[PDB]
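Only one structure is covered here, and it is reproduced in the block below.
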Amino acid sequence: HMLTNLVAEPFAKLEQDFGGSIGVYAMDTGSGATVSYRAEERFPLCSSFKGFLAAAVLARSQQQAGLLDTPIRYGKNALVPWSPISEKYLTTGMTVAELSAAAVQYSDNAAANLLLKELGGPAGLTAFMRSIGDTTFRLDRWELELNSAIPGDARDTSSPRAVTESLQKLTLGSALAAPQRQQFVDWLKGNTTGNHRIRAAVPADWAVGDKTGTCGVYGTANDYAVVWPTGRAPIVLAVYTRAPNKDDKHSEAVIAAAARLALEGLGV
Ligand SMILES: C[C@@H](O)[C@@H](C(=O)O)[C@@H]1NC(C(=O)O)=C([C@H]2CCCO2)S1
């Protein structure tokens, strides 16, 4: 608990200035050191579930060979607001792997709902998370309803600690087979939506894979990431925020600042 106490006061000041709640968990995978602040509280997942969704698809592909290259055709009624990739392939279809990359790297909502259907819905994704030992994660709704971020509502939430623990298992641990694990890392490394969050907190030479979430209400936004300091063991971390009023705005700068404090607490 020593490293957590080191940054406890700076985290409290950061969330006071933000006007809401910040939850952070960070793990140095070399030393095992951790930093926690509200790490066991529930926060809305928002779009960040899409990373775990892609991992669940990769897990299924270990059993169903050829799943990733399966073509998926869809109609205009499958389009959801903010579907920047899948709308460009409406007239052609996309493969499961392309939908997964679009969900991870562009937060594509039509792709996410199509993949949720392939997994058996929100309960199917929740079941995958249970299968890797995550008892906290719950997905309950589809896009876009899952973004309501209602104060006190446990639907479509997890905790920063559970997010970090699951991310570690999937990117660095044994929850996925080696080829699928590297594909998951590669998709996260290619994310385009996180340049102002955890990525803004790390040195330019560090490799980073991340997935963001932005609910659009209640100051609710987040980011989780695996980061590789050059020549050293990776760090896994999650930063989640929420705020009391529906009209409260989220802040990418606060997410980046919290990531910096977590890394400073860990000693890097
Ligand atoms: C409902 C949507 O507003 C939201 C979502 O699909 O979940 C988008 N995703 C996120 C994210 O943080 O992943 C925002 C980013 C993505 C691209 C620029 O804003 S908006």
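Residue numbering: from 1, along the chain as shown.
If you check the header, you will see the structure was determined by X-ray crystallography, 1.4 Å.
Just so it is clear, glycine is given a Cβ too, placed from its N, Cα and C backbone atoms.
Features as listed in Swiss-Prot:
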ACT_SITE  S47  active site, nucleophile
ACT_SITE  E145  active site, proton acceptor
BINDING   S47, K50, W82, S107, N109, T212, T214  beta-lactam binding site
MUTAGEN   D156 to N (Swiss-Prot position 178)  Reduces thermal stability of protein
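Contact annotation for recorded positions (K50, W82, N109, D156, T212) versus ligand 1: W82, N109, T212, each with CB under 6 Å from a ligand atom. Cα spacing between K50 (beta-lactam binding site) and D156 (mutagenesis position): 12 Å, rounded to the nearest whole number. The full span of the recorded beta-lactam binding residues, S47, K50, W82, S107, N109, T212, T214, taken as their largest Cα to Cα distance, is 14 Å.
Using Cα positions, the member of the recorded positions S47, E145, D156 nearest to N109 (beta-lactam binding site) is identified as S47. Taking Cα separation as the measure, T212 (beta-lactam binding site) is nearest to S47 of the recorded positions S47, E145, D156. Here the candidates are the recorded positions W82, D156, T214. The one whose C-alpha lies nearest to that of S47 (active site, nucleophile) is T214.
Within the set of recorded positions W82, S107, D156, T214, the entry lying nearest in space to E145 (active site, proton acceptor) is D156 (CA atoms). Sorted by the number of other CB atoms within 10 A, the recorded positions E145, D156 start with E145, the lowest.
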